[PDB]
Amino acid sequence: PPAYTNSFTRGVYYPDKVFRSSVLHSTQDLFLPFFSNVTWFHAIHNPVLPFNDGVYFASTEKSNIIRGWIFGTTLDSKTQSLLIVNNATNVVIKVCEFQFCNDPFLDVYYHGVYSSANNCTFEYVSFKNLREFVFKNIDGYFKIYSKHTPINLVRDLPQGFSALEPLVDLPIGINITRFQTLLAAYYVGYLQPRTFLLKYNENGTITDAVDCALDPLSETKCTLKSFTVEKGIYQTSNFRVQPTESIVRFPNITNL
Amino acid sequence: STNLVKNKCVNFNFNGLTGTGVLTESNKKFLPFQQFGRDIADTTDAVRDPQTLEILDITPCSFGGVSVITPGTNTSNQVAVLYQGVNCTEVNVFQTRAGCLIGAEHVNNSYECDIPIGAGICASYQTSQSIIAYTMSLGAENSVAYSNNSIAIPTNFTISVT
Amino acid sequence: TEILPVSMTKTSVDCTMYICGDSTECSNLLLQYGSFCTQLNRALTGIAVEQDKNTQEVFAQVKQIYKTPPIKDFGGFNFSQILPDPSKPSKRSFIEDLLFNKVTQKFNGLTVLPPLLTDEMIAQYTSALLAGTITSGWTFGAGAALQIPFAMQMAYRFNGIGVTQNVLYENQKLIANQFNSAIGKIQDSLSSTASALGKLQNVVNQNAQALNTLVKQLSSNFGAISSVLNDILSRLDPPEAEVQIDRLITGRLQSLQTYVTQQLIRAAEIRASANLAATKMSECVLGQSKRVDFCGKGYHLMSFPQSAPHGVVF
Amino acid sequence: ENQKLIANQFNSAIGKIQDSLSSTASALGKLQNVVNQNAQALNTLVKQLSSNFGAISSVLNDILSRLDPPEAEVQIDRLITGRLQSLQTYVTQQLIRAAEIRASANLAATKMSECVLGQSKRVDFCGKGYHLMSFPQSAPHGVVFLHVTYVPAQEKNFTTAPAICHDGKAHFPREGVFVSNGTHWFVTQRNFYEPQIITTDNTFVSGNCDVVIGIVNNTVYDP
Ligand SMILES: *[C@@H]1O[C@H](CO)[C@@H](O[C@@H]2O[C@H](CO)[C@@H](O)[C@H](O)[C@H]2NC(C)=O)[C@H](O)[C@H]1NC(C)=O
Ligand SMILES: *[C@@H]1O[C@H](CO)[C@@H](O[C@@H]2O[C@H](CO)[C@@H](O)[C@H](O)[C@H]2NC(C)=O)[C@H](O)[C@H]1NC(C)=O
Ligand SMILES: *[C@@H]1O[C@H](CO)[C@@H](O)[C@H](O)[C@H]1NC(C)=O
Ligand SMILES: *[C@@H]1O[C@H](CO)[C@@H](O)[C@H](O)[C@H]1NC(C)=O
Ligand SMILES: *[C@@H]1O[C@H](CO)[C@@H](O)[C@H](O)[C@H]1NC(C)=O
Ligand SMILES: *[C@@H]1O[C@H](CO)[C@@H](O)[C@H](O)[C@H]1NC(C)=O
Ligand SMILES: *[C@@H]1O[C@H](CO)[C@@H](O)[C@H](O)[C@H]1NC(C)=O
Ligand SMILES: *[C@@H]1O[C@H](CO)[C@@H](O)[C@H](O)[C@H]1NC(C)=O
Ligand SMILES: *[C@@H]1O[C@H](CO)[C@@H](O)[C@H](O)[C@H]1NC(C)=O
């Protein structure tokens, strides 16, 4: 029975490394919609969640328990699987394949597992803190964005804004439609083709970003490419009334 | 041949005549050899059902844009969507001549226009206070007492600099 | 009876639905052009607001809508032809009704925005302006209105054109009869002669051919295989369908750009006429114009605006 | 008689000018939107360099590097036709906008000739009311006028009559209708109450009494 809370203004990341100053450059790509339901998970008594267009992952690991991920589409000991290890402050990524048991899990009773491999293709090794890791695959590149902000609150997400700068580029090139994490409050979101109106400050830091199709004022701001909308009436867009199903008529029966 | 539905926007294919619109009962008589109607702009207007010789109009579905009547963020944060020139049936709600208006209640009182809407309707956030939409009254309705032999000549004045 | 356009059909063509309606290929091909369709919309919305601005600059030159007292002791002048009749559900006077009778949809792609000032509001502004002209004279546009008898209005209004004020006070009966017979002659002319409102049927006509020509551009081949996007999509394989829809988008966007360019030229023309009408009300209605041959041949006394569809009548 | 008060109103309105500029973002609406119109006109002119216009891309170098010249030539042909059409649209819009700007420029020249270099008699041309003078204050891509006008505020209801028959001879006012305060009758101009003693100097005889409508009997002082 997952609980659903408000995401506030979370899920905004620098789409590209181009630097912009004091400009409200709008953009559209796979984004986490504003004010969307978040499926809060916990470790009581580990399913596969859809990758969808994008994956948003956030966690609060004071003792660093959540450090691993297993991604893939079939996981039939034939496809390579994302495997992330953060041990001794070292980021380890490998895509080896190993056989799975009835209930594959990591030894985590109350405070790893890895057999031999079949096909390995890519090798790479590098409360108080809230760590955010969006996951997406664009043009065959797996991208991770990170942001650690020191706050003092655990009950829910803060009512503020913060950007998500990137760390690494992962050119796997393999289609991904499923994923599954491995293990104390962590959230999961989903990215959708939304559109924002970013706001870069003098130094190029995103101070605030607003969705386009959230509310009528959001659409007005998205159209005007501005945050301060003065008085008046603004033509935003059009609207259609779609046909119900169809109407096809022809002569029939006639005489006999 | 299926069924035929009135007063609900839907596609139609009458004897090869395709298109989109809403079919409405009409009182336009057709000659027996005349099948479908027309307008001045070479646009289909009335079509008769081949099964039953009943004259049916053809009307735009909704068209109209989506206006957004909002006061400045200096004052408020609430919205008021106006759907231009559509009946308030397909789409609190106060139907106007200019269109189907959402988010503002009609005010039986008439004040000065602040944010013009259309066809005389005007909106404002002040009267808690919320966005309204009323019939505009251009200035206080005055009635100067026109007289047989009386005048009102000013005794003082002002000198503005516009 | 000078005839002047003031506003026009505030058409605001939505370019997206005008060209590509329920057509994924047309949408994806028009997306390439980008700012053309948006700029057409912006220009047309600017036109739409600017007929409104013309309308306030012409009629809404009065602070407060005045009302003529039911008793009308004008000293001889019969104004019942142009002062509004309460009998009609819409308080447009008899001559204005003649105007609207003289002058004789919105579903292709060309949804017309209704005027902010509806016909009743236009008539109410004209009634207020004319009631100010009678009761307040001219000061209602140069400060607060000032009660003044109509015959004492001539104490300065003849003086405007160098004719001494005593002409009224010695010839008022015959002047009133002449004005009433004249306005009856305008009544008969509008009843029988259709060329009196020539400029207003001109403006509404060229608007009608503008709209009709634009909508029949939809039926023009423009060098494609046809002018039916649905038929093109159904028949052609996408490699040729994209090219033919490109031909259609080039042709139809050129037609719409030409339409809005002629509409901008005509809107500057109607802006010239609307500033002309604003100047003729301010100088000529809300005062007494000294410009010779400006408010009609001969020395000019006053003017009475009479709202007409998509224009004004002096 | 009230020059100091005139100065007070003038300086008060000048003081209100700073408030209008500061507190209101639409005080300079016309000039601001003209500078804007130009700004996004040039801006969209720039963006059509990014628009594909039906070409494979908006980079001529990319087109030439990607495909052979036999088809690249056609690609830049279509792209350059699109760019030329965009520039034609911009120049036609610029011509119409400059025609509007020329109308406003001749209007400003007329207001400066009749209104700065004179006192314009065209109502509602140099502001709302009886105009006095103007001051040009240039702003980029425009000009600003300070239309000093005259506007009556306070009124008082009096009694009128076109003529006066003292010795059986009518008497009409040269300028300014006849008014009375209730007991005695006076003459004053239209736009400022200032009474005169009704004498033969401000009146001219024209016709008899029974021909005038609204005439009242009255007493005329004999100088
Ligand atoms: C016209 O109105 C002005 C105010 O707008 C009057 O000016 C006042 O004059 C008196 C002295 O007569 C001063 O005590 C007041 O302070 C003035 N007003 C202000 C706001 O300073 C002027 O007197 C009026 N003129 C007439 C003839 O009534
Ligand atoms: C002002 O003129 C109007 C005509 O527009 C007069 O109203 C009608 O005049 C005709 C002319 O004989 C009469 O037969 C009607 O009985 C009048 N009333 C109607 C039609 O309702 C009006 O009487 C004139 N008023 C003055 C004071 O001259
Ligand atoms: C940008 O950095 C400089 C560092 O010198 C700082 O002074 C300034 O406040 C920063 N800008 C913002 C908007 O914080
Ligand atoms: C706009 O904001 C300023 C800032 O305090 C305020 O003084 C002003 O009154 C606001 N505008 C209106 C119309 O209230
Ligand atoms: C809206 O539709 C109803 C019928 O459903 C009709 O009676 C009404 O007149 C329509 N509204 C307008 C403004 O025509
Ligand atoms: C003149 O104005 C006063 C004050 O409003 C009023 O009492 C009086 O009745 C008015 N007289 C006329 C003739 O309107
Ligand atoms: C009108 O003015 C005269 C000036 O001498 C004065 O005697 C008289 O009392 C005044 N009457 C009224 C009603 O103000
Ligand atoms: C208007 O005033 C004149 C003054 O001579 C008078 O003869 C006439 O009867 C008056 N009419 C009305 C309707 O008061
Ligand atoms: C005006 O005075 C004359 C005196 O010569 C008199 O015959 C006439 O009836 C008077 N009229 C009025 C309206 O008092």
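Throughout, chain C uses Swiss-Prot numbering, with the displayed residues spanning 724-827, 853-1062 in order.
Header says: electron microscopy, 3.6 Å.
Even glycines carry a Cβ here, placed using N, Cα and C.
Record note (Swiss-Prot) on the natural variant C:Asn764 to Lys: In strain: Omicron/BA.1, Omicron/BA.2, Omicron/BA.2.12.1, Omicron/BA.2.75, Omicron/BA.4, Omicron/BA.5, Omicron/BQ.1.1, Omicron/XBB.1.5, Omicron/EG.5.1. For the natural variant C:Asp796 to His, the note given by Swiss-Prot reads: In strain: B.1.1.318. C:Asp796 to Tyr appears in Swiss-Prot as a natural variant; the accompanying note says: In strain: 19B/501Y, Omicron/BA.1, Omicron/BA.2, Omicron/BA.2.12.1, Omicron/BA.2.75, Omicron/BA.4, Omicron/BA.5, Omicron/BQ.1.1, Omicron/XBB.1.5, Omicron/EG.5.1. Swiss-Prot lists C:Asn856 to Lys among its natural variants, and the accompanying note reads: In strain: Omicron/BA.1. For the natural variant C:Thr859 to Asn, Swiss-Prot gives this note: In strain: Lambda/C.37. The structure shown keeps the original residue. What Swiss-Prot notes for the natural variant C:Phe888 to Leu is this: In strain: Eta/B.1.525. Quoted from Swiss-Prot, the note on natural variant C:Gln954 to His is: In strain: Omicron/BA.1, Omicron/BA.2, Omicron/BA.2.12.1, Omicron/BA.2.75, Omicron/BA.4, Omicron/BA.5, Omicron/BQ.1.1, Omicron/XBB.1.5, Omicron/EG.5.1. Per Swiss-Prot, natural variant C:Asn969 to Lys is noted as: In strain: Omicron/BA.1, Omicron/BA.2, Omicron/BA.2.12.1, Omicron/BA.2.75, Omicron/BA.4, Omicron/BA.5, Omicron/BQ.1.1, Omicron/XBB.1.5, Omicron/EG.5.1. Quoting Swiss-Prot on the natural variant C:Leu981 to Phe: In strain: Omicron/BA.1. Among the natural variants in Swiss-Prot is C:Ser982 to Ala, noted as: In strain: Alpha/B.1.1.7. While the structure shown retains the original residue, Swiss-Prot records the natural variant C:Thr1027 to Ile with this note: In strain: Gamma/P.1.
Take the CB of C:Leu981 (variant position) and look out to 10 A: across all protein chains shown you find 17 other CB atoms. Proximity to chain D, defined as a CB-CB distance below 8 A, holds for C:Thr1027 out of the variant positions C:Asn764, C:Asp796, C:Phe888, C:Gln954, C:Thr1027.
Comparing C:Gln954 (variant position) with C:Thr859 (variant position), their Cα atoms are 18 Å apart once rounded. Filtering C:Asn764, C:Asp796, C:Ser982, C:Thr1027 by Cβ distance to ligand 8 (under 6 A) retains the following variant positions: C:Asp796. Around the Cβ of C:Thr1027 (variant position), 20 further Cβ atoms fall within 10 Å across all displayed protein chains.
The two recorded residues C:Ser982 (variant position) and C:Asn969 (variant position) have their Cα atoms spaced 17 Å from each other. Proximity to chain B (CB-CB distance below 8 Å) holds for C:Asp796, C:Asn856, C:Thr859 among the variant positions C:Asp796, C:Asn856, C:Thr859, C:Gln954, C:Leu981. One residue stands out among the variant positions C:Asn856, C:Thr859, C:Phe888, C:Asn969, C:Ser982 for having the most other Cβ atoms within 10 Å of its Cβ: C:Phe888. Note on the variant positions C:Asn764, C:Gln954: the fewest other CB atoms within 10 A surround the CB of C:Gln954. Taking the Cβ of C:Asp796 (variant position) as reference, no residue of its chain lies under 8 Å away while being at least six apart in sequence.
Here the candidates are the variant positions C:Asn764, C:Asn856, C:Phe888. The one whose C-alpha lies nearest to that of C:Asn969 (variant position) is C:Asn856.
If you compare Cα positions, C:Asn764 (variant position) sits closest to C:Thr859 out of the variant positions C:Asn856, C:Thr859, C:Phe888, C:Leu981, C:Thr1027. Within the set of variant positions C:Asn856, C:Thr859, C:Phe888, C:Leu981, the entry lying nearest in space to C:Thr1027 (variant position) is C:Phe888 (CA atoms).
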